[PDB]
Amino acid sequence: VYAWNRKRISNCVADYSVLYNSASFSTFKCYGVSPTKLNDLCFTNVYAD
Amino acid sequence: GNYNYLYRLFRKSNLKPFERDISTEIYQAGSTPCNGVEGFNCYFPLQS
């Protein structure tokens, strides 16, 4: 937690539907955008912490 | 904290103008249907 890894994801078709509908995750909450609109919206850069 | 005032933030469609929605039906967020039971991907449509 103190030193987390930051991975940059870009230049692709990022499908978040599998992660949204996956039951293996204990929680999946989105703040700035709707969780069901991730497959329609587009972002300049994505960083995975 | 006065929690008696409620508002709706979950609905699958935008309202027609001058409409009043009193639906208590649980909003379905995920692909799995919600048979009146809330939980994961099944949320109460009203927030206090």
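Chain A is numbered as in Swiss-Prot; the shown residues are, in order, 350-398.
Method on record in the header is electron microscopy, 4.0 Å.
The backbone N, Cα and C atoms fix where each Cβ goes, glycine too.
Around A:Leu368 (variant position), the same-chain residues six or more apart in sequence whose CB sits under 8 Å from its CB are A:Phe374, A:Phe377, listed in sequence order. In the three-state DSSP classification, A:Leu368 (variant position) falls within a helix. Quoting Swiss-Prot on the natural variant A:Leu368 to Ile: In strain: Omicron/XBB.1.5, Omicron/EG.5.1.
For the natural variant A:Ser371 to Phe, the note given by Swiss-Prot reads: In strain: Omicron/BA.2, Omicron/BA.2.12.1, Omicron/BA.2.75, Omicron/BA.4, Omicron/BA.5, Omicron/BQ.1.1, Omicron/XBB.1.5, Omicron/EG.5.1. The Cβ of A:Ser371 (variant position) has no same-chain neighbour under 8 Å that is 6 or more residues away in sequence.
For the natural variant A:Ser371 to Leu, the note given in Swiss-Prot is In strain: Omicron/BA.1.
Listed in Swiss-Prot as a natural variant, A:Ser373 to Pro is described as follows: In strain: Omicron/BA.1, Omicron/BA.2, Omicron/BA.2.12.1, Omicron/BA.2.75, Omicron/BA.4, Omicron/BA.5, Omicron/BQ.1.1, Omicron/XBB.1.5, Omicron/EG.5.1. All protein chains included, A:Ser373 (variant position) registers 5 other Cβ atoms within 10 Å of its own Cβ. A:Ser373 (variant position) falls outside any helix or strand according to DSSP and counts as coil.
Spatially close to A:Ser375 (variant position) yet at least six residues away along the chain is no residue at all, judged by Cβ distances under 8 angstroms. Record note (Swiss-Prot), natural variant A:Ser375 to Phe: In strain: Omicron/BA.1, Omicron/BA.2, Omicron/BA.2.12.1, Omicron/BA.2.75, Omicron/BA.4, Omicron/BA.5, Omicron/BQ.1.1, Omicron/XBB.1.5, Omicron/EG.5.1. The unchanged residue is displayed.
For the naturally occurring variant A:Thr376 to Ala, Swiss-Prot gives the following note: In strain: Omicron/BA.2, Omicron/BA.2.12.1, Omicron/BA.4, Omicron/BA.5, Omicron/BQ.1.1, Omicron/XBB.1.5, Omicron/EG.5.1. Counting every protein chain shown, the Cβ of A:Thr376 (variant position) has 5 other Cβ atoms within 10 Å.
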